[PDB]
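Please read the structure below before turning to the comments.
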Amino acid sequence: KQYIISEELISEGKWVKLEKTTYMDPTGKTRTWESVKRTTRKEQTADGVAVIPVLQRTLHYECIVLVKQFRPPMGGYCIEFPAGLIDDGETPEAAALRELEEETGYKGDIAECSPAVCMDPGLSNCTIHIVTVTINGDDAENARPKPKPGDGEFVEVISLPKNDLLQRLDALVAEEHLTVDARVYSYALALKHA
Amino acid sequence: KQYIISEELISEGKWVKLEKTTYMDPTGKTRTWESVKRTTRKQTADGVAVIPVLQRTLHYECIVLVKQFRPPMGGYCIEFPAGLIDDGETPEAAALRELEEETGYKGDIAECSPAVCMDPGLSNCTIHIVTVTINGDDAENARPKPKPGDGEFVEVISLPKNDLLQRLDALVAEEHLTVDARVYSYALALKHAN
Ligand SMILES: N#Cc1c(C(F)(F)F)cn2ccnc2c1Cl
Ligand SMILES: N#Cc1c(C(F)(F)F)cn2ccnc2c1Cl
Ligand SMILES: [Cl-]
Ligand SMILES: [Mg+2]
Ligand SMILES: [Mg+2]
Ligand SMILES: [Mg+2]
Ligand SMILES: [Mg+2]
């Protein structure tokens, strides 16, 4: 019984806009919100994909493959699932496998694809598909994987054992200045809680 | 190798601002980013998100979530109970306060994450993930009193932890809701733990 009344552009960048959002509260009173949106979303079911990449290899514990990048908004290095925006006309699955290969060098296999999920819904309309991908680390294609960073992409690969993910992220955070992503931390917490 | 040179303000609301970030790329090339920050952070992080494990004897262990209209999303989302940390408030106190206001449950701290980033390609927004247990058998949690702030309108949804991802998937299919990415990430890891 709540809905949007109006969305007024405040400031539009090349990549991001701020909007004044007018909506109907459930007592029937008009209220406003400050909403963030990307300018890059056309007909995609979501802005982006994040990839949960399970590196599977004979006589190895399963590893979750993570990436470490400088993030200008954070002003520092962040540990995240491999991720990127969906290109116009691209499937979430294709976006996930492409971004995984570009950022890690791994050639994955689709396992599952989430519905569109919200990144920070009190702040933004931003959505991703979370795509689970298995990587056959015994395939020659995944022997010495070579990242294909695009222009201004500078990504380091960090593979951590699934069976100790939360303690290994803690050890990485204890050792320098760097933020773990909330989705990675949430995923490492559930691995412990299970 | 990479660092912030300067930030230029583009637009500042009451709650959120757009900045143009200039940063040194690791080649020595100067580059720009459109960054979002909250105006409200003055704290270890902007917010807390509470993972509330509801423990009742002879019942499945449940994860308590909240359903709310999110004006940036233009729809209803399912999320961990969550809010901004008050100036001079600790992330633990924020966690117990937000949980009681949004759910009416009175919980105990199990653990508290370091600051984790919400959407680091877009914003500087950070939270503490606070794992809280709820003794659902204690009198204070019998008929729990949810205490909305000014303009909080929150529905409580407790889902069995052991089936969490299938229960969320079902809600998306029938209730045309968006699941929060951290809720989805946790739910995936509960399945992938096996
Ligand atoms: N009221 C209100 C409110 C809040 C809060 F819930 F935290 F109080 C956060 N916001 C972020 C952008 N626009 C808003 C508004 Cl309008
Ligand atoms: N280039 C660039 C770029 C990109 C992307 F990597 F996706 F291309 C996304 N952004 C979001 C906010 N500012 C940006 C900029 Cl500057
Ligand atoms: Cl627990
Ligand atoms: Mg990326
Ligand atoms: Mg990329
Ligand atoms: Mg809240
Ligand atoms: Mg509240």
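Sequence positions for chain A are given in Swiss-Prot numbering; the residues included correspond to 14-207, in order.
If you're wondering, the header gives X-ray crystallography, 1.7 Å.
Backbone N, Cα and C atoms are what each Cβ position is placed from, and that goes for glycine too.
Residues or ranges marked as substrate binding site in Swiss-Prot: A:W28, A:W46, A:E47, A:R51, A:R84, A:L98, A:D133. Sequence-distant contacts (6 or more apart, same chain, Cβ under 8 Å) of A:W28 (mutagenesis position) comprise A:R51, A:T52, A:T53.
Mapped onto three states, the DSSP output places A:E116 (mutagenesis position) in helix. Here Swiss-Prot flags A:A96, A:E116 as Mg(2+) 1 binding site, drawing on experimental evidence.
Here Swiss-Prot flags A:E112, A:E116, A:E166 as Mg(2+) 3 binding site, drawing on experimental evidence. Residues near A:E166 (mutagenesis position) in space but far in sequence (CB under 8 A, at least 6 apart, same chain), listed by position: A:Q82, A:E115, A:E116.
Of all the Cβ atoms in the protein chains shown, 23 others lie within 10 Å of the Cβ of A:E112 (mutagenesis position). Swiss-Prot lists A:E112 with the feature Mg(2+) 2 binding site.
Quoted from Swiss-Prot for the published mutagenesis A:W28 to A: Reduces affinity for substrate about 8-fold. Strongly reduced catalytic activity and strongly reduced affinity for substrate; when associated with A-46.
DSSP assigns A:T45 (mutagenesis position) to a strand. One mutagenesis experiment named in Swiss-Prot is A:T45 to D, and its note says Phosphomimetic mutant; unable to generate ATP in the presence of diphosphate.
All protein chains considered, the CB of A:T45 (mutagenesis position) has 15 other CB atoms within 10 Å. Quoted from Swiss-Prot, the note on mutagenesis experiment A:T45 to A is: Impaired phosphorylation; generates ATP in the presence of diphosphate.
As a published mutagenesis entry, A:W46 to A appears in Swiss-Prot alongside the note: Reduces affinity for substrate about 6-fold. Strongly reduced catalytic activity and strongly reduced affinity for substrate; when associated with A-28. Taking a C-beta cut-off of under 8 Å and a sequence gap of six or more, A:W46 (mutagenesis position) has these contacts in its own chain: A:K33, A:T34, A:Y36.
Secondary structure at A:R51 (mutagenesis position), taken from DSSP and collapsed to helix, strand or coil, is strand. Experimental mutagenesis at this site is recorded by Swiss-Prot as A:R51 to Q, annotated: Reduces affinity for substrate about 15-fold and reduces catalytic rate about 17-fold.
One mutagenesis experiment catalogued in Swiss-Prot, A:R84 to Q, is accompanied by this note: Reduces affinity for substrate about 5-fold and reduces catalytic rate 67-fold. Under the DSSP three-state reduction, A:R84 (mutagenesis position) is assigned to strand. For A:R84 (mutagenesis position), the same-chain residues lying six or more positions away in sequence with a CB closer than 8 A to its CB are A:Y90, A:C91, A:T192.
A:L98 to A appears in Swiss-Prot as a published mutagenesis result, with the remark: Reduces affinity for substrate about 6-fold. Every protein chain shown contributes to the tally, and the Cβ of A:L98 (mutagenesis position) ends up with 19 other Cβ atoms within 10 Å. Reduced to three states, the DSSP call for A:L98 (mutagenesis position) is strand.
Annotation of the published mutagenesis A:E112 to Q in Swiss-Prot: Catalytic inactive mutant for both ADP-sugar pyrophosphatase and nuclear ATP-synthesis activities. Reduces catalytic rate 6300-fold; the original residue is retained in the structure shown.
All protein chains shown were included, and the count of other CB atoms within 10 Å of the CB of A:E116 (mutagenesis position) stands at 27. Listed in Swiss-Prot as a mutagenesis experiment, A:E116 to Q is described as follows: Reduces catalytic rate 2000-fold.
Listed in Swiss-Prot is the mutagenesis experiment A:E166 to Q, annotated as follows: Reduces catalytic rate 120-fold.
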Ask   = Where ligand 1 binds, which of the recorded positions A:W46, A:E47, A:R51, A:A96, A:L98, A:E166 are close by, with Cβ under 6 Å?
value = A:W46, A:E47
Ask   = From the Cα of A:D133 (substrate binding site) across to the Cα of A:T45 (mutagenesis position), what is the distance in angstrom?
value = 18
Key: Short-range mutagenesis positions relative to chain B, from A:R84, A:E112, A:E116, with Cβ separation under 8 Å   = A:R84
Task = Fill in the CA-CA distance, A:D133 (substrate binding site) to A:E112 (mutagenesis position), as an integer in Å.
result = 22
Task = Starting from the Cβ centroid of A:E112, A:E116, A:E166, the recorded Mg(2+) 3 site, name every other residue in that chain with its Cβ within 8 Å, sequence order please.
result = A:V80, A:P95, A:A96, A:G97, A:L113, A:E115, A:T117, A:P160, A:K161, A:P162, A:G163, A:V168
